[PDB]
Structure formats: C-alpha cells, structure tokens
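Visitor: Right, I'll just put the structure down here and ask away after.
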Amino acid sequence: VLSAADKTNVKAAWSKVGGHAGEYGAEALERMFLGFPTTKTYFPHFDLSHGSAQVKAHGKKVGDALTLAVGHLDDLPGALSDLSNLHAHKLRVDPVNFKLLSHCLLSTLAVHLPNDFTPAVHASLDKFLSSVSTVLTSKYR
Amino acid sequence: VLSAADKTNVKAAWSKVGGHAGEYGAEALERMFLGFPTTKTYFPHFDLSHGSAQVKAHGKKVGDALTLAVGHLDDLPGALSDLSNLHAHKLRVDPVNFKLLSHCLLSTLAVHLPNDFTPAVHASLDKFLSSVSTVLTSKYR
Amino acid sequence: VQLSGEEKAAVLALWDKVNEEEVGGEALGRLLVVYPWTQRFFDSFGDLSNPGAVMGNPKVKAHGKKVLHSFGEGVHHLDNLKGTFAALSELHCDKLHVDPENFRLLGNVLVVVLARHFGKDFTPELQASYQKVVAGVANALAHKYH
Amino acid sequence: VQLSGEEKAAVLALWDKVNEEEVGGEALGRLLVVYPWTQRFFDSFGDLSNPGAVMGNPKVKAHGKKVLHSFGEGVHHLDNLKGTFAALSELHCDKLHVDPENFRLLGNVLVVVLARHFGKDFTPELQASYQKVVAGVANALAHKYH
Ligand code: HEM
Ligand code: HEM
Ligand code: HEM
Ligand code: HEM
C-alpha cells in the first residue's frame, strides 16, 4: 500500500505506542467530540457527558484495530473489511468524520510521544491513517 | 479496484463516450478554468484567453489517459504511474484540483449524454474518477 | 456572491425555465444514490435500497421540490444569502448536525442535474456563475457552525 | 468566533507561552513535509528535498515566525478576524491563488505542533477552543474568494 519507507516508519512508531493504543484511542475520541461537535450524533448523550465506559471501549477497539492494521499493511482491505460494513453500510458514518478522528489521533500522539513524533514519522502516520480511512469508507452498500 | 458492478458500468458508459473523449476532456478543462479560477495558475494566460490549441491538447491527453484507465481498471497504479510523477512530483498540482476536474468532467458528460448519464452510471463514474485522482496524487516524492 | 450584472441576468433567466419538482427530485435522488451516507437523514422516506427505488420515491420528489424552492429563494436574493438561509442554517446545524461538506456536495449535484437538463445551453460560462451561486448557498447554510 | 469568556481567557493564557519563532518554524516545516504540494509556493527557500533540509532551513524558520505572528494578531482580535486578515486574504487569494483548503491544513498542523510542545497541558478542552480559532482564521483568509 504505502511506500516501503512509510511502512517502516509506521511499524516503528507503533512499537513506541505499544500498550497505550487503547488509551490513545479513547483520548482521540474525546478530543474529536469536543473539537468537532457534529461527530457526537452517533452516540448516546449519556456516554459523552455522564460516563466514560462506552467511549473507552470504542477507544480500545479503535486502538486494537489500528494495531491489527499495522501488522497487515500489505492487505488493509482484508484485515478491516468487516469494520467498513459496520461503519459505512450499517451506521452510515459520514466519511468526513474519519478525517477528523485521524487529526485527533495525530494530536494525541504528539501529546504523549513528543520526541518520537518527528516530521518524517508525522508524514508516514498521516498516510497510514488516510489509507485506513479509505478502507473504512469503502462499502456504503 | 472498484466493485465488479462499477467496472461494468464504467466500461459501458465509456463505450458511449467513444471518439469524443478528447473533446469532452477539453470542455471539462474549460469548465474548470471558468468555474474555479485558482486552477488557472498552472497555465500560461495566453493559452486560456487568446488561444485554445494547448488546452485542446491537454484535453486530448486527459481523454486518452481515461480511455487507457478504463481498459486497465484492475491495475490503475500501473497504467497511470508516469502521470503521477509529472503531476505530483514535477508540477506539484494541488490534489484539490483533481476533485474539481472530476466534477467538471461529470458536468460535461451530463451535457452531451443526458440519456446515458443515469444515477447508477453517475455513481460508478464518480468512484472511477476518484480512483484515478488517487493514483495521480500518489507520488509527491 | 460576486456576480456581474450580466451574470446575474443570465442566472435569473435560466431559473425561469427550472421545474423545481423535476429538477429537485432528481438532485436529491442523485445525492442519495451517489453519496449514500446521506441516507442516514432520510429514513422516513422508506425504501432507498437501490437507484430505481430512490428515483421513483414520492417522498424524495416532494422533499427535493422543497429544497429547490429554497434554492430559488437564494437565486432571487443573491445580495442577502445569510439572512435568507438563517433559519435553515439553525435547522441543519443545531437540530440535524449535518456536516457542511454535504451542502457543497448537494450544490454540485444540482449543477450536474442542470447540465443534464439544459445540455449545450448550460455553457461553461453559465456553469461558472451557478458554481458561485451554489457555493454562496452552501456557505450561508453553514453560517451557524462558525 | 464563538468562544465563551472562560475559553477566551484559556486561549490567551496559552499564547503568552508560545515562542512564535520555534512554533512557527516547526508548523511551516511540517506543512511542507507532510503536504508536499505546498512546496510549490516556497521555491525561494531553497532545498526542501528532505525533512532535515526543511526543518533546518533558516528561511523556513523566518517565514514561519511571520505566519505565527499573524496568528497571534488573530488570537488578540477574535471579534474582528475578517478585518484583521483582509489584506492577507487579498495577497493569498488574488496574488498567489492558494487553494483555501491549505489554510485549514496549516491550522490543523499548528494545533498538532501546540500539542507536541505543551503535552498534557494542551487538554481536549483547550484543543477544542484552538480548533475554533484556527477555523476562524482559515475562513477570514478565504474571505476574498467568496
Ligand atoms: C480508525 C477508525 C475507527 C475504528 C478502527 C473503529 C472501530 C470500531 C470497532 C472495532 C467497533 C466495534 C465493533 C463491534 O464489536 O461491535 C466500532 C463501533 C462503532 N464505531 Fe467505530 N471505529 C472508528 C471510527 C469511528 C468514527 C469516526 C465514528 C463516528 C464518529 C465511529 C462510530 C462508531 C459507532 C457509533 C460504533 C457502535 C458502538 C456500539 O454499538 O457500541 N467509529 N468502531
Ligand atoms: C484525469 C486527470 C488528468 C490527466 C489524465 C492529465 C493528463 C495529462 C497528460 C497526459 C499530460 C501530458 C504529459 C506529456 O506528454 O508531457 C498532462 C500535462 C499537464 N497537466 Fe494534466 N492531466 C490531468 C489533470 C490535470 C489537472 C487537474 C491539472 C491542473 C489543474 C493538470 C495540469 C497539467 C499541466 C500544467 C501539464 C503540463 C502541460 C505542458 O507541459 O504542455 N492536469 N496532463
Ligand atoms: C445545501 C442545500 C440544502 C438546502 C437548500 C436544504 C433545504 C431544506 C429545506 C427547505 C428543508 C425543509 C425545512 C422544514 O422541514 O421545515 C430541509 C429539511 C431537511 N434537510 Fe435540507 N437542505 C440542504 C441540504 C441538506 C443535506 C446535505 C442534508 C443531509 C444530507 C439535509 C437534510 C435535511 C433533513 C433531514 C430535513 C428534515 C426533513 C424531514 O424531517 O424529513 N439537507 N432542508
Ligand atoms: C492560513 C494561515 C496563513 C497565514 C496566517 C499566513 C500568513 C502570511 C503572512 C503574514 C505572510 C507575509 C506577507 C508578506 O509577504 O508581506 C504570508 C506570505 C505568504 N504566504 Fe501565507 N499564510 C497562511 C497560509 C499560507 C499557505 C497555506 C500558503 C501556501 C501553501 C501560503 C503561502 C504564502 C506565500 C508564498 C507568501 C509570500 C512569501 C514569499 O514571497 O516568500 N500561506 N503569509
């Protein structure tokens, strides 16, 4: 998919994320809900303002799916196919929201890994997240 | 790349375009220059206002490249690779401009093939043009 | 929007020929078929599972007609778009939370449908003026987001 | 932009800690590396062929500082962004013809750079206020296009 150099950078960067993938996934969602209020409509108000358990669970799943993707960069459509059916076919998530989440994920990585989030790594992660987004929005039917 | 159904629709629709591909390519460029003035910066003023030969030549090349793409839907990156080097690496064409041209191309098809430009065909052509655009913006280095 | 006196007259002359029901139904139908995530907002219309179902759906036609009528109000109030669309901006942004990118998408679909219906009379120059009109409407509808 | 009194104070307090040269150079550098088509506008800066060349380039740092200084003017004039950026809108739209999408891209890069420098102090809530600020600036710069 990506270039060999990007693949190398992404695998490397994700090794530094390690066990924090789910925590970063949850924080990225929070950043997204507050920064981009239109994204809140897919979720119960209670889960966004009076709780955190369901957001954290979606956060862990986001983190796990990205970890899976990093291990299958040569075949993203095959590793993430099922998630497109859910997000596009069933829930009809507007594609713009994957761009918003991607920005919030990069923001979250910059906060926690300031020394590892170099310009070259930033560029490769951006391309990775755009490829994941492309797969997630591939099947609206 | 696209789904089997889209591939079928695109090959069919392009057979109705036939020998008019270059003429449609030139008209789509004109529509784009007038509708979206920022796109004019990549070209000599003279070619946009006091002539038409160079626009028509770019138009024919656009049409020929789309015809080539339709015959290689399974491997677009391989058929259009060289054009990405030119448009992205050498000329640094802003990616937004491929979206603008795509819209103007759909507009041009609707003008000339009103009875063949059905909703299903519109949807498949949109996906095709988006895939071509993705390839053309694949190598900024 | 930034329209010359000549462009404005051309824009209004074409609108006299626009059948809001026919064009409206077709524009909304195409939005639903070409950009299927938009279907999330129109569950009440019924079966939207395939192109034939969408284009023939009487609720799609009736709502498309209302959408086009509202575009017509904009075309006749080019100097006060924000004010003309204030209440609609409230509805779309505060109640429905429609992402503004979809306003642009609908505007572009409308232009493609005008092209389909008017053919060669929908010249590159007239399309240019219409692109300024639809951008203007999209921006006015997105006003309550900013 | 739509900012509460509490948000505004939080936004201004963070800006007191912003080194416009350091943050500015880094924001422009990242734009050039992550979105390389933007390099088309900065030929005079010299070698931009790889990340190390870009981030260390003294012209990138000097121009980034000017860009950030101008963001600072916006942060201190949140109630009159259009007026604050009128002349810059003329330059970017009428002279350079920069596509407005790139204004948003730069705004988002700036937010990522603030996050990198401030770490946990750049909370989800403070990022939210900054997103409204950068959207506001992007829109004001795009004003002469509409
Ligand atoms: C990298 C991007 C994303 C990934 C990998 C991802 C992953 C997932 C996963 C793994 C699930 C749970 C599937 C299951 O076990 O039932 C899920 C559910 C869901 N996702 Fe996402 N998601 C992403 C982005 C988004 C976005 C941007 C939104 C909307 C703004 C969204 C909205 C939802 C919703 C509404 C559910 C259903 C929750 C439930 O039923 O409890 N997702 N996602
Ligand atoms: C489907 C999309 C497009 C295709 C297939 C396409 C195709 C081509 C081809 C085949 C060439 C000539 C290569 C050669 O023989 O030297 C060319 C040149 C060029 N294209 Fe495109 N093009 C597309 C879109 C665009 C866009 C959107 C722009 C800018 C708005 C653009 C700007 C240029 C420029 C500036 C040249 C150089 C012209 C010259 O040196 O005479 N192209 N394109
Ligand atoms: C940008 C051009 C648009 C215009 C001019 C427009 C105009 C209108 C008008 C006139 C109404 C009727 C208001 C009422 O119920 O009193 C309406 C309602 C509505 N609009 Fe739009 N609209 C636009 C785009 C969109 C898009 C992009 C979406 C979402 C994909 C959308 C979703 C809706 C929905 C769900 C309703 C309520 C109708 C119902 O409850 O069935 N609109 N709009
Ligand atoms: C959206 C935030 C932006 C702000 C606040 C900003 C601000 C500025 C400022 C303060 C100047 C100096 C004006 C002068 O020369 O007197 C300038 C010039 C310039 N800007 Fe921007 N800018 C922004 C985005 C962009 C982007 C996205 C591009 C293109 C990718 C761009 C390209 C340029 C260029 C080429 C110059 C002239 C400098 C030279 O000749 O080397 N700007 N801008």
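Chain A is numbered as in Swiss-Prot; the shown residues are, in order, 2-142.
Header says: X-ray crystallography, 2.0 Å.
Every residue gets a Cβ built from N, Cα and C, even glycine.
Pulled these features from Swiss-Prot for this protein:
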BINDING   A:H59  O2 binding site
BINDING   A:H88  heme b binding site
VARIANT   A:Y25 to F  Exist in both chains
VARIANT   A:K61 to Q  In fast chain
Visitor: Compared by Cα position, which of the recorded positions A:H59, A:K61, A:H88 is the closest one to A:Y25 (variant position)?
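Guide: The answer is A:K61.
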Visitor: Which one of these recorded positions has the most other Cβ atoms within 10 Å of its own Cβ: A:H59, A:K61, A:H88?
Guide: A:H88
Visitor: Let me know the DSSP-derived helix, strand or coil state of A:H59 (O2 binding site), please.
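Guide: The residue in question, A:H59 (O2 binding site), is helix (DSSP, three-state).
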Visitor: Around A:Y25 (variant position), how many other CB atoms lie within 10 A of its CB?
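Guide: Its Cβ shell of radius 10 Å holds 20 other Cβ atoms.
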